[PDB]
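Trainee: Before I ask anything, let me first share the structure, which is written out below as structure tokens.
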Amino acid sequence: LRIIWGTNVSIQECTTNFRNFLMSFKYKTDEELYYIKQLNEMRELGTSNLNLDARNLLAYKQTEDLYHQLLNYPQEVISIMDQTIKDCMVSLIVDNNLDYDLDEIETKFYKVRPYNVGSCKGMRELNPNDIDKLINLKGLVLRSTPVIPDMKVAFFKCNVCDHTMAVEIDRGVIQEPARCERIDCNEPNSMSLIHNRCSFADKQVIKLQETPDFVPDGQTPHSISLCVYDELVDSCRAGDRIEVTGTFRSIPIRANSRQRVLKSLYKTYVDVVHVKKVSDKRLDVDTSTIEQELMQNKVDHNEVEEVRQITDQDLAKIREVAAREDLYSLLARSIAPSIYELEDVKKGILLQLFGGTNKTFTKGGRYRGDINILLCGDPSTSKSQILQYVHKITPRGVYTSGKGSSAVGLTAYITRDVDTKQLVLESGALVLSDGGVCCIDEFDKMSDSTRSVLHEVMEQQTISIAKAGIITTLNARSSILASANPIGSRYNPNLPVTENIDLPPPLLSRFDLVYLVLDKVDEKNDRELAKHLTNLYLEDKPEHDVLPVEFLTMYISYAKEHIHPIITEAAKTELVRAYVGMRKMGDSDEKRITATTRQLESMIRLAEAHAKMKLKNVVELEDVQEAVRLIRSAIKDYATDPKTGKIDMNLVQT
Amino acid sequence: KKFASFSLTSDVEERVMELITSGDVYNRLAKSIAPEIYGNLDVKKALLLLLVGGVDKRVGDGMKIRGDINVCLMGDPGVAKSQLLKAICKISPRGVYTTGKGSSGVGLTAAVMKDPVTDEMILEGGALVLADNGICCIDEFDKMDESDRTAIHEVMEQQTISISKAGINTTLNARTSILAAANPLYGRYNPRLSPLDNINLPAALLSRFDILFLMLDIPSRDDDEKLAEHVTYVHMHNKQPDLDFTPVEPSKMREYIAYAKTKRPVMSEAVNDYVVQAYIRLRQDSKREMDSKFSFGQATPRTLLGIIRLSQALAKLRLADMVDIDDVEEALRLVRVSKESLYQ
Ligand SMILES: Nc1ncnc2c1ncn2[C@@H]1O[C@H](COP(=O)(O)OP(=O)(O)O)[C@@H](O)[C@H]1O
Ligand SMILES: Nc1ncnc2c1ncn2[C@@H]1O[C@H](COP(=O)(O)OP(=O)(O)O)[C@@H](O)[C@H]1O
Ligand SMILES: [Mg+2]
Ligand SMILES: [Mg+2]
Ligand SMILES: [Zn+2]
């Protein structure tokens, strides 16, 4: 009936349609009223924000137009939606006469957060006509400014009679009174602004490294600015992978701080309304690293969830899958189905993903269960696909190369902000990966200067800085997954291991597992691999007893969250016995990787990981035995001569 | 014209249909690449296949397999490698040409600078980013620095460049093909030394090429006559000497390649059986040669992937929806031709 100038929105039609959709819609559990229960749970718990999947609107017939209205005119539609939600809430509470205490709901505020806007084409592909629309983005957080106070109400005082006023901001402008509003006092221009008596809101700016799905020819990465307000501040940390929904904005900027002249070319940014921090293609963040942030989220009444929710049926399925007697082989085979065999490599990858148990001593002291692995072997094997897959499955991590890095580029640096024109501190690769896995390729090309900084990271999971202006110690709780190629052309089995890898022998002892990926010619294995690889081109799309990636991630995340194994004396005896065996066995030098205490630590970590898998809380003899077997098999001591340190190509099994 | 902007229409369709009707598309296109250079036919076929490319496959779970073909030429001085490099760079719509130490550091990859127009920071792409979805030609491949070699290594590996330095932590897109040229370590090739001792590059880097050609200069009173006749005729006039063959101009070649790039042939079962048998036989044979220290590199799964890519490229050039045995025949034929210079 009565539309709004500039738009086509009618308030009455929109509110009626939204109410009807709220009161009649089911997910077609799929036959029950979907949103009635969500509102009921909201009021039982007292939450104030409703997350609206905009895709749910395209299902109902009425709201096939409200979808486009929301995508085109978010400003009016969101306010209409909030008011309609409050009205529906009062109707629900009163129409059934539950409890006469309804003042709180009638006084508080509500809000709606769209979170499934359609697929976009990237920030840089937008045009001027797309300003003030609803869009979504993917990217990586880099920096965040401190909280900015943003005034909403100004407090004036009269300098002759103490009369005090209050003025509310109006589209970003304050109207200062030109005369005291008293009859006794009417002095003109006598009102002064007391800043400390004003009311301020919360504001912050985030720097985002966008990761669009489609990339044109010759396009390099860039950065974007995001504005978050009120309860969403401090909800993102550098290194987080996020999905964001917001409005596309523009604004002119002043040329200098003295004049009030503006520039014709505008500056673009995004106003955020919802942030998604979870996915079904990767593991959930390690909660042992965000202990205080969850508490702060609870204190701040922000409804962003860090970990995915679990249904009862999902937990039941998890238990049944964990109850079978082929669990280890099945889980290993699930990892990277497009990679053939490599049973022990995949077992090591799975154990690294699970991780060991973190001890935290009262009165100070920290042990961590991060597991480090080095991959050495013939150049043409599939040891970089592994790094790619592990990078894409993990929640945090950076994929670096040894020769294309630097000591400063991995730790921290200072840069001048192009907007504020001041100097700020940024993070390096190893701190951006805290709580995740850092993949290093061609580890043997890294300079000694560059390699120097890995010692502290792998020996205390921290880094120290002594630079101009900054002196502090940082957390580096990240796992290392490296790879190396042999000296020359191929791994020569007529020489010791230390004559094939271009690293100091002492360095090779700090890893938990070392793999020798050898390539042997056997017609059966060649036939198998060739058939496996040629089956992938039978049809234009992939179709390859394997669990789906979503269930695998859910299972591993649940196991990491909810199981914490502990070692027993039966395991202690075997641990000490095996360590003494390794130390004694092999006892004319630099022929083999000498055993050290790091090996005992590695056995502890691997046994804890094996116990943590399969939902056990106690480490036992089988766990330690499997850990020792895996450590021995990775370096394949079975085919090695204890005296000369050579390898027999006939005793090695594909 | 860019390939992505392709579109069928009466005008383009008539020219294309004429080209197919004339028959012998493969050799006719192959012989038109740098027609002022005598001989060098199989290298030209490999270059044409590098122009066309293979098929990119999305395997699922985020895994990725390239479809671009990398070719390396390495031979004695005065064999016209640079002419072929430059001609290929000129034919390609997004081609770039580089030579050794003239381009280094941020000349490759990208650097950080400030935009004059806008007040924001940006990255300017180097040689490897300017030729994205094109051909990157590298001359004097053996005289480069280690950092450039590592960058090329990664680009051939996974079509990306990772940088972690002061003020930059990002990953670039490098969907480009590599065409390199190199020289033996002592000038001319020395048949008294192992093949891996005649070159300065690591063996793995050489193994990372689909096709690796050896071009030696063995004097012969017969072929020298033909080469001299060709060159001196080319200098007397401005054209090539053959009259029974007409070369196709670059625009028509570009049009036909753009049309061919829209196809995506698929693997049947008999072709797969043939491929597995050939792979087994070749892999078994190569080990004995490499034990005698007479092989640039032992066969590995990358050889099988290169064979598959070349078969796909030939199928695409034929304008067919399926692959046949003859395509795999030609792929193996070329991969065998790659090394006659080492058996004379
Ligand atoms: N076991 C395997 N399973 C699947 N593909 C393989 C396997 N072994 C080799 N390949 C193929 O060979 C290539 C190996 O190269 P790549 O893994 O990049 O080398 P590296 O990782 O050793 O640097 C891949 O393209 C892959 O398709
Ligand atoms: N097969 C050939 N046909 C015609 N000209 C040739 C041939 N081989 C060499 N040349 C001539 O000799 C010169 C070789 O120089 P260049 O192109 O740099 O090759 P290279 O770098 O291999 O020496 C060129 O100018 C070219 O004209
Ligand atoms: Mg690789
Ligand atoms: Mg030259
Ligand atoms: Zn007053």
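Quick note: numbers on chain B are straight from Swiss-Prot, i.e. 386-729, in order.
Every residue, even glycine, has its Cβ placed from backbone N, Cα and C.
I grabbed these lines from Swiss-Prot:
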type    : residues                                                   : note
BINDING : B:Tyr423, B:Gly463, B:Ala465, B:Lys466, B:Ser467, B:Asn568 : ATP 1 binding site
BINDING : B:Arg593, B:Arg687                                         : ATP 2 binding site
DOMAIN  : B:410-617                                                  : domain 'MCM'
MUTAGEN : B:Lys466 to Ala                                            : Loss of MCM2-7 complex helicase activity
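Describe each of these features in terms of where it is and what it packs against.
Mentor: For B:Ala465 (ATP 1 binding site), the count of additional Cβ atoms within 10 Å of its Cβ stands at 18 [all protein chains shown].
Note on B:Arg593 (ATP 2 binding site): other Cβ atoms within 10 Å of its Cβ, all shown chains, come to 21.
Within the same chain, the residues at least 6 positions away from B:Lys466 (mutagenesis position) whose Cβ sits under 8 Å from its Cβ are B:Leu458, B:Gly460, B:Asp524, B:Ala566, B:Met600, listed in sequence order.
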Trainee: Mind sorting out which of the recorded positions B:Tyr423, B:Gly463, B:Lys466, B:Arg687 are close to chain A, meaning Cβ under 8 Å from one of its Cβ atoms?
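Mentor: In terms of proximity to chain A, the recorded positions that count are B:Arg687, given in sequence order.
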Trainee: Long-range neighbours only, meaning 6 or more apart in sequence with Cβ under 8 Å: which ones does B:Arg687 (ATP 2 binding site) have?
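Mentor: Set apart from B:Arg687 (ATP 2 binding site) by at least 6 residues yet with Cβ under 8 Å, we have B:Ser592, B:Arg593, B:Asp595.
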Trainee: Please compare the binding-site residues B:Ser467, B:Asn568 by how many other CB atoms fall within 10 Å of each one's CB, and tell me which has the fewest.
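Mentor: Selected from the binding-site residues B:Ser467, B:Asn568 on minimum Cβ neighbours within 10 Å: B:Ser467.
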Trainee: Have a look around B:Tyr423 (ATP 1 binding site) and count the other CB atoms within 10 A of its CB, chains all included.
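Mentor: A count of 18.
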Trainee: Under a three-state reading of DSSP, tell me whether B:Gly463 (ATP 1 binding site) is helix, strand or coil.
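Mentor: B:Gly463 (ATP 1 binding site) sits in coil per DSSP, no helix or strand.
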Trainee: Less than 6 Å between Cβ and the nearest atom of ligand 4 is the rule; apply it to the binding-site residues B:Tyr423, B:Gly463, B:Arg593, B:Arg687.
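Mentor: Qualifying residues: none.
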Trainee: Under 6 Å from ligand 2 by Cβ, which recorded positions from B:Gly463, B:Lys466, B:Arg687?
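Mentor: Passing the 6 Å Cβ check against ligand 2: B:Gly463, B:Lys466.
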Trainee: Tell me the Cβ neighbour count for B:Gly463 (ATP 1 binding site), meaning other Cβ atoms within 10 Å of its Cβ, over all protein chains shown.
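Mentor: There are 7 of them.
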